[PDB]
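**Q** The structure under discussion is supplied below as structure tokens; questions concerning it will follow.
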Amino acid sequence: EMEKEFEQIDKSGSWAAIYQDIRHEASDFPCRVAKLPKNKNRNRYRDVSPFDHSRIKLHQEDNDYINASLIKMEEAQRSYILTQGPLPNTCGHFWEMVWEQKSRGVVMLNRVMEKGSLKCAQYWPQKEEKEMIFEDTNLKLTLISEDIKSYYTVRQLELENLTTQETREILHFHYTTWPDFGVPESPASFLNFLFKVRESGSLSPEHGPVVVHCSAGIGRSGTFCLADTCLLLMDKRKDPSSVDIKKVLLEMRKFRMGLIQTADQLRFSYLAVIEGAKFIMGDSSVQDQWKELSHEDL
Ligand SMILES: COC(=O)c1c(O)cccc1OC/C=C/c1cccc(-c2onc(C(=O)O)c2CO)c1
């Protein structure tokens, strides 16, 4: 019936209003640690901070801060860690979190340079022979291989705890065609990407929460996590009718502020979910159609 509401809202162009209702009702919690003078240079955006109750703490004794939130979806049984695009001084902190939280995958939904502006540090190696060493957190990162597609790239990295010489394989999923404050070209390409992450096991419970990020870790990241959670709930009981997307987004906003930044991203979330439902309900051949429609082939 979410599709009914879609026709309704669309029919009466009330997405801006619907979206504003969610903002008026969104949770609001203190972000004291994020605002401490010492963590000023650890935040990319003044207006984007993690709540204290759900922030990820680095296991270091010096300063345990990092702009990241653990979005823990109870009913859905899935957790994601949303974070901002790392800054030049926080890449070490970024991989420390990945290691400490035991994440297997990292989903980047933005590009390093957007609209002629640096939206994220180049926190992973681009060439196999030039690995990166993060002196502050004592970690080493090596590009092992990368599969480049038309609008997204999947990299295989090796992360090594230089202190224990223990190594882990990290899968890096990079969506390169999602405009800042924009929406995927189509839900086909989006779902194709999402399912690719799902195929990798990165979202399994046997692994730490997958780390999701865009430039701030709220706009495009929210859109991604919302569609995934909604499709998962729908899957648990095979009942599209029992999935209240607006209510799910509100449940997510209790863990991090401003998930989904525009009324169009919200509208897209609906589209993505509705289309994704086709696969969840027994039509496994739609996944191939998405792959085709996406045109991932160079
Ligand atoms: C629309 O606003 C809200 O929903 C909201 C709210 O209801 C309550 C409290 C705070 C809120 O937003 C705070 C952040 C503004 C804000 C400021 C600067 C950048 C971004 C941003 O968001 N997503 C991205 C991306 O990389 O895709 C970016 C990168 O440019 C958001």
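Going by Swiss-Prot, the residues shown for chain A are 2-299, listed in order.
Per the header of the entry, the method used was X-ray crystallography, 2.5 Å.
The backbone N, Cα and C atoms fix where each Cβ goes, and this holds for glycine too.
So Swiss-Prot says this about it:
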type     : residues                                                               : note
ACT_SITE : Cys215                                                                 : active site, phosphocysteine intermediate
BINDING  : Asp181, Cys215, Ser216, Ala217, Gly218, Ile219, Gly220, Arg221, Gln262 : substrate binding site
DOMAIN   : 3-277                                                                  : domain 'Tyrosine-protein phosphatase'
MUTAGEN  : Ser50 to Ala or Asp                                                    : No phosphorylation
MUTAGEN  : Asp181 to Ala                                                          : Substrate-trapping mutant
MUTAGEN  : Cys215 to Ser                                                          : Catalytically inactive mutant; abolishes sulfhydration
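Any idea what these are sitting next to in the structure?
**A** Shown in sequence order, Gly86, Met109, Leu110, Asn111, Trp179, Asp181, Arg221, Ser222 are the residues of the chain, 6+ apart in sequence, with a C-beta less than 8 angstroms from the C-beta of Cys215 (mutagenesis position).
Here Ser50 (mutagenesis position) comes close to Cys32, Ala35, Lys36, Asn44, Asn68, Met258: these same-chain residues lie at least six apart in sequence, with C-beta atoms under 8 angstroms from its C-beta. Under the three-state DSSP scheme, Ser50 (mutagenesis position) falls in the coil class.
Secondary structure at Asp181 (mutagenesis position), taken from DSSP and collapsed to helix, strand or coil, is coil.
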**Q** Determine the Cβ neighbour count for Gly218 (substrate binding site): the number of other Cβ atoms within 10 Å of its Cβ.
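**A** Taking every protein chain into account, the count is 28.
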**Q** What recorded positions in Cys215, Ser216, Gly218 place CB under 6 Å from ligand 1?
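**A** Near ligand 1, sequence order: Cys215, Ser216.
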**Q** Just counting, how many other CB atoms are there within 10 A of the CB of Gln262 (substrate binding site)?
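**A** Excluding its own Cβ, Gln262 (substrate binding site) sees 20 Cβ atoms within 10 Å.
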**Q** Listed substrate-binding residues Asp181, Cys215, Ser216, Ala217, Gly218, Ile219, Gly220, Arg221, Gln262 - what's their greatest C-alpha to C-alpha distance in Å?
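**A** It comes out at 12 Å between the most distant Cα atoms.
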**Q** Can you name the residues of this chain that are 6 or more positions from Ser216 (substrate binding site) yet have a C-beta less than 8 Å from its C-beta?
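**A** In sequence order, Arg45, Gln85, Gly86, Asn111, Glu115, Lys120, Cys121, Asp181 meet the Cβ cut-off.
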**Q** Around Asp181 (mutagenesis position), how many other CB atoms lie within 10 A of its CB?
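**A** There are 17 of them.
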